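Trainee: The structure's right below; bear with me while I get my questions together.
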There are 2 protein chains.
Amino acid sequence: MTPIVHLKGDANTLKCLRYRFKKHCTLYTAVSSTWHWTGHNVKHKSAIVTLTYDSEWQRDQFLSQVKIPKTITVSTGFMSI
Amino acid sequence: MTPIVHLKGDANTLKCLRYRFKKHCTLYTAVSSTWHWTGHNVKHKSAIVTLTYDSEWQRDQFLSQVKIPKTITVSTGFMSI
């Protein structure tokens, strides 16, 4: 299936990460625009993004090229399309 | 795991669907803001959204309360967080 990572944290701390993916253009398959769980009642800035990898092995590579702050939690799963 | 549906199509045709989810507030677990696969070279308006359900059974219910145009393709998968 297609691997999909999910990172979250301060909407601002996410702006800096996107830049790191610029030099790592040869590591992910498709970057999604910044989005979040919208709802009638929100809380604060917690924008979230997602990155699809062509394989799990390549996934560990990106995590080795970018440092995931301890405040940002990662996610693991797979989709079918 | 957590079920996750993925719909796509004309960014405009998606605006009408979001309204249907308003009356079906008791059917999904978390609606995500409108987003899409951003990239240096885009094509046209193809915004995409996602909906998480608490179970597969409840998933078939939402699909029965909203008509998915033949131009919009659905998706099936699961995440782990």
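Count begins at 1; order follows the chain as displayed.
Determination method: solution NMR.
Including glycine, each Cβ sits where the backbone N, Cα and C put it.
According to Swiss-Prot, the protein carries these features:
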MUTAGEN   A:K8 to R (Swiss-Prot position 292)  Complete loss of sumoylation
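Show me how these features fit into the structure around them.
Mentor: DSSP assigns A:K8 (mutagenesis position) to a strand. Counted within 10 Å of its Cβ, the other Cβ atoms near A:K8 (mutagenesis position) come to 19, all protein chains included.
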